[PDB]
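Working notes, beginning with the structure itself.
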4 protein chains.
Amino acid sequence: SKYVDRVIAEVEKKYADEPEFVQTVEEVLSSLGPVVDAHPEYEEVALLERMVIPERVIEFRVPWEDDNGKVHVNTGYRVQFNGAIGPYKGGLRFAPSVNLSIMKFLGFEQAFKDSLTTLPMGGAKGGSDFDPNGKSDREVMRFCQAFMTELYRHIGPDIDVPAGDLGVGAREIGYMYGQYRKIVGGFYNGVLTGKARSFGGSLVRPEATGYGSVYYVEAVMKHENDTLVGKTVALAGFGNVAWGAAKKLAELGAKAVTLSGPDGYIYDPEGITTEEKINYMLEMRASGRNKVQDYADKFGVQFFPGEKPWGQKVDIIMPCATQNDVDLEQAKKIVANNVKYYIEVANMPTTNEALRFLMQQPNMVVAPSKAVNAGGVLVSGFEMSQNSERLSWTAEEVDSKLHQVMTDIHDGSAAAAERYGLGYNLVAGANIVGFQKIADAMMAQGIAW
Amino acid sequence: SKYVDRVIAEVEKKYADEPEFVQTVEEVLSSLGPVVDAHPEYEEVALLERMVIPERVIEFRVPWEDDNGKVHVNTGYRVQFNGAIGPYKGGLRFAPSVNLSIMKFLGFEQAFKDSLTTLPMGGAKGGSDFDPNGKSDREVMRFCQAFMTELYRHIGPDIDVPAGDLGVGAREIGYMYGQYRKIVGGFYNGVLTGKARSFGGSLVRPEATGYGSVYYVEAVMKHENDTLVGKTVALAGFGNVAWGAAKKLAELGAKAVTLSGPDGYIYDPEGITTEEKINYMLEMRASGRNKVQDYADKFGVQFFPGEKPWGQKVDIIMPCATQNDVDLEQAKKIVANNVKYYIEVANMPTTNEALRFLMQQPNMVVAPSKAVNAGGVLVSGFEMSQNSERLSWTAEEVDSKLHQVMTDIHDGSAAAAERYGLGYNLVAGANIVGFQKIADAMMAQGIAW
Amino acid sequence: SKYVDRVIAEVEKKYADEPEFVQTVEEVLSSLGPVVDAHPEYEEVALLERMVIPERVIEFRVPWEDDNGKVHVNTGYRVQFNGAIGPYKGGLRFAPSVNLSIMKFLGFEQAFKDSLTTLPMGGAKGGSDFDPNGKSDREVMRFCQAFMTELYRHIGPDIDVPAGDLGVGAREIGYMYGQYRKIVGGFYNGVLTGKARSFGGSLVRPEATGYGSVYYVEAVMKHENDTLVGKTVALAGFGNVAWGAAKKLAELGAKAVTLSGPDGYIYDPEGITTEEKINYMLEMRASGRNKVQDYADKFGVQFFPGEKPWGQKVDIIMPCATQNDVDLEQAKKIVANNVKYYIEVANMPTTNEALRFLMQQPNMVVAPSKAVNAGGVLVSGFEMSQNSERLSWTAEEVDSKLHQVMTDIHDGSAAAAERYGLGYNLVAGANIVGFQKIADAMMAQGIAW
Amino acid sequence: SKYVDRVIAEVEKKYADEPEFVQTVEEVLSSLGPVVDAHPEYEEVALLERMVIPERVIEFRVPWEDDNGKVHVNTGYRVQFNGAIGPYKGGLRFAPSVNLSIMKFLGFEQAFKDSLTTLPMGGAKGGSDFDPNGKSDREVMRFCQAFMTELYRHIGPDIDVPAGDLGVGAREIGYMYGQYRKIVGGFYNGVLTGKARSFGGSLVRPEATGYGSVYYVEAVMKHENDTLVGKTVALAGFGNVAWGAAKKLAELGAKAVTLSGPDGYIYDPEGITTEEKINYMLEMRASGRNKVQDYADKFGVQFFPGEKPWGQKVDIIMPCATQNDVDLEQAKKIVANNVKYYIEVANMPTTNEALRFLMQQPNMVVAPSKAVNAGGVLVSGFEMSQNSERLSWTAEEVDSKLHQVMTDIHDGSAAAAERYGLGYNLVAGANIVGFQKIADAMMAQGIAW
Ligand SMILES: N[C@@H](CCC(=O)O)C(=O)O
Ligand SMILES: N[C@@H](CCC(=O)O)C(=O)O
Ligand SMILES: N[C@@H](CCC(=O)O)C(=O)O
Ligand SMILES: N[C@@H](CCC(=O)O)C(=O)O
């Protein structure tokens, strides 16, 4: 589509200094050509040009004092990218690399991911260049208070609902929420999600991302007249997502056979499928040692230091740890191994070069992270519902809806790709399904945003 | 000061992509060494590190529709840099070059300028990459409405009071204000300054910047046991500031002998000192022709196309038009001419290379724009007072205070430079006087911002 | 002006059921032809069509309980007609005849009157069909509380500042204000004017309307190379306005020779010029007897029952009591008497037939009430200034400004009439001066309201 | 008055547990008998019963963390006692004895004091049982932030304007204000008074209480056909008030001859009348040593440890330090000495027994602190005016109004006492003048508060 190409070119030029953002826009917009060409009305109201500029961006100063009385200064961000279909929604990331480029790219993708859930959630991202590494609990608390002392005026249960991400977990959400309720003088606990149960968090929260990713893979098997049962799976990490996936894979008849750490990776041909094995991951996580070897030492399984587990021959690859984990190098190994299922779980775990490549392979099934990991934000949506109803749902209620939605995200994507003649292209399908709802809403709302 | 050098280095690295901002910080902070070295307490509360990061930055999407029904999208900014001593305050600039770097640099300087006025005004800057050139009146109106539809929630008479700048005049202020009062449902006319008289603008508004700059030069003459009477002056432009200065120079016994346009410059040895001559500038401005030749055609005076008037031998140089007007090339001519008085009137009309150079010259007097052009923002402060009192002052009241303050800005700067042993360095003096009030306020307010 | 005629015709048709409003619009708009014909731009933005429709109208239910526990229901109004040049401003009228027509007509005229003061005040009117006659003090208090319990959300010191009118005096203003400050939880005493001194009322309040009307007449004498000294004056009423006028006439060398009541009128060839005489009016007012005879009984002066004092031969006629007091019948007597000065003081004290007639008389000077009685609202403006400054001015400060403004309202009107070639037509002049400021502001504010 | 006696009896019974409050009510109400007996209408609307119950009381939890990371908990109060004539107004006291009783008594008296100023200021008091003694600057800052994090929602420039008192000075006001402006997102610097100049404090602030007390004494001399010149004066303390009084006494021809400290008192027959002597007080204050001996060591003047200076024979006694300083014991010495002028400067520096006693003495002049020390709150009122006008007044403007008002507070009190036949009773006169304005306002505002 000439219209699409034109917007990408203008973006590339205007936001040259924001490489991460430019690439994401290109990647998403480029898959929408067929849809946009079928809707000339979009161009007339400059829809794409509007979409690529966040509704509102806020940056602010965050001075705070350490345990020694020294004053530090960081910068806080919240990018409220698109609120056409629900209050802004998206996690908070505290990491020294954080800048506007990275917030806009994650925030643009968040809009598409949130649109897929089928719930009324807009897209946003925020965070700070504050580095939680090595800070005391008390230091993290004062930072969170000073961060919220400004942030509170831009968010709220019907406006913008943040949540956790890298560097931001239950603990930080708790401290921010305490400051919020104090300043505002009321409860409004739907202002943040990822909360502890005592003040409104949802059951299935910890399992959400991981289980969700397995329900999606299940819908993939079905599509392909195949089965999870018996399948082996390579994971990355030993964290939350990895824990949740391993757990549900095992329950489903499958088994994970690898985990990974900055120190290397393990191989466990038996499968991280026991209560004892599965639970230990929590331990290692706890431990704060940050080494995957511990599992190998504990269970007496292979530990290959300084190596990715992308070389092992398995049925399914699920990268659930960090960005740009799988590169060309690793993709080629995966290919060579004749792995059919490549399922992104963590955010942007694959480089593009790697992605196109995997995508050129005819026999392969490639699932994009914005769809596969939607389970967590989907449970954040259920948490906002529970908070608005002022009650809790049972675990069975939450898990059962989680399950039905993840299946629909898969099926919907396929149907959409197929409709625009793209085959079984889950990557473009996720983009298309996500874009359509947003477009419909923006077109109906007129030219205001 | 090691502390100062350290903050400049961290700024240079962190905001590499914001060259204009980096340079301004270096230029201002570097002159404060003596003051900072005398106040060790500043470093303990990380004062400079706080100061260089704006309290709050807001960017937002601005879709709007042209006379033909085509939809355009621009981006709006408001950088609320420092509000320690008054509501945020600073102009709006509509120009296609506008970006965050430029907003932060003008907004950082605005804090120092506003601090010098002696009135309670903080520092901010905002605007859009919208280009008013070639737009209809109706188009500018719809843009201003859509811009304000988001902006209103961040400003207010006690919070942030914008005003005009490049691309933003009475007309735009009028349209934004109409939208504001409609959305908010009340009067609150102190929300913007630069208003027309019918709805609360102040007398002496149009003359403000120009007259103020002449009262300052007057205080310079006095300092130097000299006199305006008889002096000749090179101006740049034929606009508002130039008009106001010429006018007051003439009244004071002096006379301007040049004006300037993108087309060249004129020389008028008699002096733009008559009602007829003086008033014609308004005409040319009106005319929208944008040519200084008109004056030469009209009055039959020299017109040197494609040339700056920096070569003419005069007593006083007052650049009142555009940035980086006076470069090394032009400074060397000025030097060669044995001009003692170089008085910046327009904002950053001189490059640094040019500035250091002029500043190395022992016999010369160099006045920085943040002090010299304070007259306009000073009248904006009087306008907020009048609006808060719900009455108007007479022209004599406003002009008489304008006069006394500009004298004090000069005298104060000198005294300050002298105190820290810098001689009669009006440039560092302006920075020091401005910084001190802000520092005092931030130190008293604690570590919150 | 064809444009003017067209708007009047559309008004007449659309608001047929609002006779009082239709007539006022016609009367005012018809005098603006020359101004509108000189400004084609007005028609392009449909300025007059906008002006004739109030920005906002609010009507509301007012249940309240009497001293016997019976529940009564009345209706409350506030018409916020035009706020282009200041917060809405205008009195509250409690009378059983009150309806929307009457509120809109008084509110449209209030905009023009407020514009003449030269202060930033918009135009509004409000009130209720509640009848204070025969109610207890306690009943009036509960009514005022219930009326304010809804009204408070539409007004405020920067939004809409009501004040007294027929049926609403200091006492009612006090009760409404008490309810306001309780609901809102703060002071904000600039929300209402006409307050008692103890909580922010202004000195010269009681004298305001009356004195103002005499300062205006003074400017008329000057215009006409004449003098107040020695002049005799027919007043109507024995109330506030009459009291204030008599008082200042006497001080100025003149003397009133009549007063009036529903019972008839008195004639006092000596002049209501003594402390004893002057003060007695207050008595009669107090007395609540409502009879002008009391003065005649007390001072032993003529009392002609059931008669208007419009028949007495005097230098100046100043009707300061009720509407449509002076009719054709009375105008013809005035004419026959060769009275040159006819000065409306009370609101619409003359019927139109009467007005045109007086206006056709070549030798006569006719002053419209919107200008002549501006003194009261002008002191309400000074009260808002004092409240905003959080201090009181002295009586001399208030009276001296009152005086200078009333002179300017006269002079300005004359100059304006003369400019559009209308002669010394104070009636059209008041309309023109008032309209111009409002137009300027609306044109500058764009098409929002 | 039976009505008065009845309200005192009901107060005594209902607030038995609040001794300080009960006594103050009795003391004030008992002097109002004559006024109340002249206004039967008061009893009908239960005016006194309303007056003795604060409009609103707020208490709140204040957790905060010390320099060692230990968590402390204190309690915060704000009693908004009466807002009939202006926003609530009154200081903040941080001392371990603070409780509701003490807040209500100081807050009830504050209403009467504020009413005397003639400015629109209501009456309030607040504070905490937090003890600033021995805390670090950083600790006081965190406390002030946590205190304001709750307090901000109850105050504001038009609602309730706190200020300093025991334990709360410029430094604490600065820290609270910084937190306020951060939470609220705007300037609103009129929210607190006693601010540093850099962010809106008024000139003459430090001198205010002391100078004011001397202008009042001056009006007393005049009343009594006497003179300050030559008079000697016993002060108490070496603080702010003492410094200000000594200073102005000296300028006026008088001289202080004593100062006092917890360590004893000094006698300086020459007079603390030199720049050197006067300025040294600041030193001692600074020093934080808390000993008056320093002055005696420095100037070589008598130092009587563990003794009050109430025994020295002087013309005028001005207790300017602490409560219940002058007891029966000290009063008897004063009496014995034939001192005619007893002028309370500090708050409640005299016990009642002592007060009645002094008051029974026929030849003596006794001035109550609520009137004499009104100078400070009067300058706080001028500061709110300056902040609302968004400018500064000169020192001469502030001092000259200070002077005229203090004279009026004296004269007004005398006239009032005399009117109700009480003689020259400055104590009852202050109560009566204060009560009358408040009563007038409450009666006009109806039964809402
Ligand atoms: N950080 C997760 C959770 C966000 C949310 O729950 O709002 C994400 O990227 O979706
Ligand atoms: N644009 C002018 C005016 C700003 C103002 O009046 O706030 C400046 O740079 O100062
Ligand atoms: N009722 C008066 C006073 C209104 C006011 O003071 O706002 C009028 O018609 O002007
Ligand atoms: N604490 C002083 C000052 C209070 C104020 O300025 O509001 C008093 O008791 O009056």
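Using the numbering of Swiss-Prot, the residues shown for chain D are 2-450, in order.
Keep in mind that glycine also has a Cβ here, set from the backbone N, Cα and C atoms.
Every protein chain shown contributes to the tally, and the Cβ of D:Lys90 (mutagenesis position) ends up with 30 other Cβ atoms within 10 Å. Mutagenesis annotation in Swiss-Prot: D:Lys90 to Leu, described as Increased substrate activity for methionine and norleucine but negligible activity with either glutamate or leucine. Dramatic reduction in the dehydrogenase activity with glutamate as the substrate; when associated with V-381; the structure shown retains the original residue.
Residues or ranges marked as substrate binding site in Swiss-Prot: D:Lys90, D:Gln111, D:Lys114, D:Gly165, D:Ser381. Mapped onto three states, the DSSP output places D:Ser381 (mutagenesis position) in helix.
Per Swiss-Prot, active site, proton donor is recorded for D:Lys126. Counting Cβ atoms from all protein chains shown, D:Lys126 (active site, proton donor) has 29 others lying within 10 Å of its own Cβ.
In Swiss-Prot, a published mutagenesis experiment is listed as D:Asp166 to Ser, annotated Dramatic reduction in the dehydrogenase activity. Specific activity is decreased 1000-fold in the reductive amination reaction and 100000-fold for oxidative deamination. Taking the Cβ of D:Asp166 (mutagenesis position) as centre and 10 Å as the limit, one finds 21 other Cβ atoms among all the protein chains shown.
The secondary structure of D:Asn241 (NAD(+) binding site), as reduced to three states from DSSP, is helical. Non-local neighbourhood of D:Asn241 (NAD(+) binding site): D:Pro207, D:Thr210, D:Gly211, D:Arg286, each in the same chain, at least six residues away, with C-beta under 8 Å from its C-beta. Residues or ranges marked as NAD(+) binding site in Swiss-Prot (evidence: a curator's inference): D:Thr210, D:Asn241.
Mutagenesis annotation in Swiss-Prot: D:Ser381 to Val, described as Dramatic reduction in the dehydrogenase activity with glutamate as the substrate; when associated with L-90; the structure shown retains the original residue. The Cβ of D:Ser381 (mutagenesis position) has 27 other Cβ atoms within 10 Å, all protein chains considered.
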So which of the recorded positions D:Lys90, D:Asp166, D:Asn241, D:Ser381 sit close to ligand 4, that is, with a CB under 6 Å from an atom of it?
D:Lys90, D:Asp166, D:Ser381
Cβ distance under 8 Å to D:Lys114 (substrate binding site), same chain, sequence separation 6 or more: which residues?
D:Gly124, D:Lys371, D:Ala372, D:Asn374, D:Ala375, D:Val378, D:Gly435
Would you mind pulling the DSSP three-state label for D:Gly165 (substrate binding site)?
coil
Of the residues named as substrate binders, D:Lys90, D:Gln111, D:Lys114, D:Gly165, D:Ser381, how far apart in Å are the Cα atoms of the most distant pair?
16
Please list, in sequence order, the residues in the chain of D:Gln111 (substrate binding site) that are at least six apart in sequence and whose C-beta is under 8 Å away from its C-beta.
D:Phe82, D:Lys90, D:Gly91, D:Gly92, D:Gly124, D:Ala125, D:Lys126, D:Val378
Other residues near the substrate site, CB within 8 A of the CB centroid of D:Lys90, D:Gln111, D:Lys114, D:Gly165, D:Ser381?
D:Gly91, D:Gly92, D:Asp115, D:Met122, D:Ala125, D:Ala164, D:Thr194, D:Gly377, D:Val378
Inter-residue Cα distance where the pair is D:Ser381 (mutagenesis position) and D:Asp166 (mutagenesis position), in Å:
12
Which residues, sitting 6 or more apart from D:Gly165 (substrate binding site) on the same chain, put a CB under 8 Å from its CB?
D:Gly92, D:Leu93, D:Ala171, D:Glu173, D:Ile174, D:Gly195
Cβ-Cβ neighbours of D:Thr210 (NAD(+) binding site) (radius 10 Å):
26
Should D:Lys114 (substrate binding site) be counted as helix, strand, or coil on the basis of DSSP?
helix
